[PDB]
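Novice: Can you keep this structure in mind? I'll have questions shortly.
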Amino acid sequence: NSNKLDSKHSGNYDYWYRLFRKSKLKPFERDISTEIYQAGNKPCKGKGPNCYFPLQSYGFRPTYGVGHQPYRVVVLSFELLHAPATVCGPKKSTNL
Amino acid sequence: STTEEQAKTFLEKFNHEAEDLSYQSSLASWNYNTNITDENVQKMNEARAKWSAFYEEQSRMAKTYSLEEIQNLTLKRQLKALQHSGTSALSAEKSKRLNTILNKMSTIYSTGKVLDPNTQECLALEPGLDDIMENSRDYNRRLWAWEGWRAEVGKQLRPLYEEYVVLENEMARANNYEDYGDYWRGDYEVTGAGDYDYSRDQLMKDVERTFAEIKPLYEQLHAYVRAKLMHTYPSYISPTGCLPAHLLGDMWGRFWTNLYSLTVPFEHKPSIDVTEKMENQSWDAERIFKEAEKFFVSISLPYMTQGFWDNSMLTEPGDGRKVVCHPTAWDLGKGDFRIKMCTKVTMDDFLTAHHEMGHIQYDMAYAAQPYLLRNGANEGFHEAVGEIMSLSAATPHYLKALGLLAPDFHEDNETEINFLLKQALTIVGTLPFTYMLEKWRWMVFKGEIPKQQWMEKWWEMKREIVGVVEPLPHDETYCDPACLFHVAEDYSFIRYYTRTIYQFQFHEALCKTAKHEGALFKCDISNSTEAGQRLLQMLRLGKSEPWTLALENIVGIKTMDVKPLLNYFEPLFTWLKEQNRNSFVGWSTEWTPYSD
Ligand SMILES: *[C@@H]1O[C@H](CO)[C@@H](O)[C@H](O)[C@H]1NC(C)=O
Ligand SMILES: *[C@@H]1O[C@H](CO)[C@@H](O)[C@H](O)[C@H]1NC(C)=O
Ligand SMILES: *[C@@H]1O[C@H](CO)[C@@H](O)[C@H](O)[C@H]1NC(C)=O
Ligand SMILES: *[C@@H]1O[C@H](CO)[C@@H](O)[C@H](O)[C@H]1NC(C)=O
Ligand SMILES: *[C@@H]1O[C@H](CO)[C@@H](O)[C@H](O)[C@H]1NC(C)=O
Ligand SMILES: [Cl-]
Ligand SMILES: [Zn+2]
């Protein structure tokens, strides 16, 4: 949970999440797209009738209850591939 | 490519943006409820302006979509909710005229003041009226006050109501409705659902069936009420004719609750009172909400999120700030809900807390649903779900079990008769008045009758169906029944009838699942997690699928019924029918108090 640290009174309006693209995604991909999504088979300049911006607003307030309180989430990815291993898990020490 | 994908994308956009704006508006509303300063008055002004502008713009850009080329039922109903233009279907001058007249109505009703023969006294709907009716037993005071108030309000709003009939008819005609009656009936319209389709007149047939199956019970109760009125005052009421409107117990005949002190059949027996017990235990608002949450956990409904206790206000803010504390709860969302109401050491406060807690649970049940479905399947489900829990908590077995009422007492015959009389006079007295008001409004929108016999026809039907007589006869130059609050702010009354029917049906089916035997009014919904899951099965539905299907998920029937009404009052009706062996049944509409 991160509500005091992240959610702010009068509105927290810094986090943006996309909703619509041309096709599906691929895992581990960057798709930062400042291209206004189009629908209705009528390509447009954007932000109008049937012109949708992919990114939306993460409305965050410190009074939101659990279900949509801003959660800080981190995913740790590992690979079990043959290579010179560099990130080894620590050792320990004892008395003499 | 297809219109369905565009509709889904626009509904996601509308969901998010309307969520943002509605959250802001509802937080501003709670700010109104807590701190009423001019600063937050202006803040709410701009917030509501922005929310209305956003809703209007979204609807206008939604008007480009067609309902014929979309097959998904949820998305179809969402677009149908989007396409309800309302005031914008008509011209700008007419719309601003209508909104100015509604503001005029609000100002007149909020500032309605009537002067006695001595004008030194200043009353205004609140300083008296309610307290006059509920504390004074004088005929002259009630007659004069109600007659003067009705006369002045009619004098100040007759042509406003006429132009309202005209403009609402024109709006309905411009929005593909025959009449504003059909406009109001459009909420219950369901199409595209096999075995679940209901037209605008099917509910009318259901209401007429309820009339046919309800009339004798209400006639007998009217006979008992009038007979008790005879015993209290014998020289002002005829043994067969109907009673004057001003002898129903409240402001306009809606509730017969205040008639308790004169209609109790056995005044010696002690009523079920836990008040002295909660001053024995020194009860508080935090404890009352913890007890409510214990009851709700006992029915598998979820706990109280920390935000509730953290931000919701559970006690009056002293005298530094003033709070309007009518028990209410709006839909903030995103797991944020809260309660504002005055917590006094009373038992009606127990009912109000239970009712609004059921409302909160129903509200949070459909949290995961989209915006246009984040509501009761119809307008009365929320209030019915609120009222069922309070009715269950009003039983004395619950008080015995949860410790408020000590174990060492048993249910007494006359005490339970009085309690059932309370629950009767506090509920079934509102149904006939709801029926009259809603039906009169229905044919007002229909326009079947010219302007020149409205009051005459209305009062004649009142005398003929419920025996409501004018204590002073009035011509077409009066607008007495338009003086109520909800008609005075353009609100439908079918909500209350549906609330009562749904709460009785839900109690019947839930008790049947919970397996309690004997008199049904003594049953309790506690330690019945199977029944709790059964209730949640309809709670989570919202507006995704028809309210008739939602009802089928509880009772198993697709239509409203009078069977819960008949069954809940079987022993009361038996006792009234065995006591009615030597009393008149029925009324005569010819008798009026000024015809001698
Ligand atoms: C409480 O009321 C004051 C005015 O007395 C107002 O300035 C303030 O914004 C209010 N607080 C909230 C949370 O509404
Ligand atoms: C209808 O809408 C629901 C909810 O968005 C979706 O799961 C379903 O796939 C839709 N059906 C069709 C045929 O588009
Ligand atoms: C509850 O009331 C008072 C205390 O509040 C006292 O008489 C006693 O403790 C209890 N019983 C009765 C009968 O009052
Ligand atoms: C439900 O069970 C609990 C567990 O002892 C009990 O305290 C409570 O009184 C029960 N509720 C009833 C019998 O309504
Ligand atoms: C009701 O119960 C009481 C016991 O308190 C008993 O005396 C009476 O006969 C019963 N029946 C009626 C009709 O009061
Ligand atoms: Cl009336
Ligand atoms: Zn309420």
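Sequence positions for chain A are given in Swiss-Prot numbering; the residues included correspond to 437-482, 484-533, in order.
A Cβ is built for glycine as well, from the same backbone N, Cα and C atoms used for every other residue.
In Swiss-Prot, the entry for mutagenesis A:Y453 to F states: Decreased HLA binding to NF9 epitope. Increased binding affinity to human ACE2. The structure shown retains the original residue. Swiss-Prot lists A:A475 to V among its mutagenesis entries, and the accompanying note reads: Increased resistance to neutralizing antibodies. One mutagenesis experiment named in Swiss-Prot is A:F490 to L, and its note says Increased resistance to neutralizing antibodies and human covalescent sera neutralization. Quoted from Swiss-Prot for the published mutagenesis A:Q493 to N: Reduced host ACE2-binding affinity in vitro. For the mutagenesis experiment A:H519 to P, the note given by Swiss-Prot reads: Increased resistance to human covalescent sera neutralization. Record note (Swiss-Prot), natural variant A:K444 to T: In strain: Omicron/BQ.1.1. The unchanged residue is displayed. One natural variant catalogued in Swiss-Prot, A:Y453 to F, is accompanied by this note: In strain: B.1.1.298. Looking at Swiss-Prot, the entry for natural variant A:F456 to L says: In strain: Omicron/EG.5.1. According to Swiss-Prot, the natural variant A:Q493 to R carries the annotation: In strain: Omicron/BA.1, Omicron/BA.2, Omicron/BA.2.12.1. Under its natural variant entries, Swiss-Prot includes A:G496 to S with the note: In strain: Omicron/BA.1.
Locate each feature and note its surroundings.
Specialist: Applying an 8 A CB threshold to same-chain residues 6+ apart, the list for A:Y453 (mutagenesis position) reads A:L492, A:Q493, A:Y495.
Long-range C-beta contacts of A:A475 (mutagenesis position), restricted to its own chain and to partners at least six residues apart, with a cutoff below 8 Å, comprise A:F456, A:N487, A:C488, A:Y489.
Its Cβ placed at the centre, A:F490 (mutagenesis position) has 16 other Cβ atoms within 10 Å.
According to DSSP, A:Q493 (mutagenesis position) is assigned to a strand segment.
Sequence-distant neighbours of A:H519 (mutagenesis position) (same chain, 6+ apart, CB under 8 A from its CB) do not exist here.
Look at A:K444 (variant position): DSSP puts it in coil. Counting every protein chain shown, the Cβ of A:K444 (variant position) has 15 other Cβ atoms within 10 Å.
DSSP assigns A:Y453 (mutagenesis position) to a strand in the three-state reduction.
If you draw a 10 Å sphere around the CB of A:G496 (variant position), it holds 22 other CB atoms from the protein chains shown.
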Novice: Just the number: how many Å between the Cα atoms of A:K444 (variant position) and A:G496 (variant position)?
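Specialist: That separation, Cα to Cα, works out to 10 Å.
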Novice: Which whole-number value in Å describes the distance between the Cα atoms of A:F490 (mutagenesis position) and A:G496 (variant position)?
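Specialist: Just about 16 Å between their Cα atoms.
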Novice: Sub-8 Å Cβ contact with chain B: please pick out which of the recorded positions A:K444, A:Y453, A:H519 have it.
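Specialist: Listed recorded positions passing the 8 Å Cβ cut to B: none.
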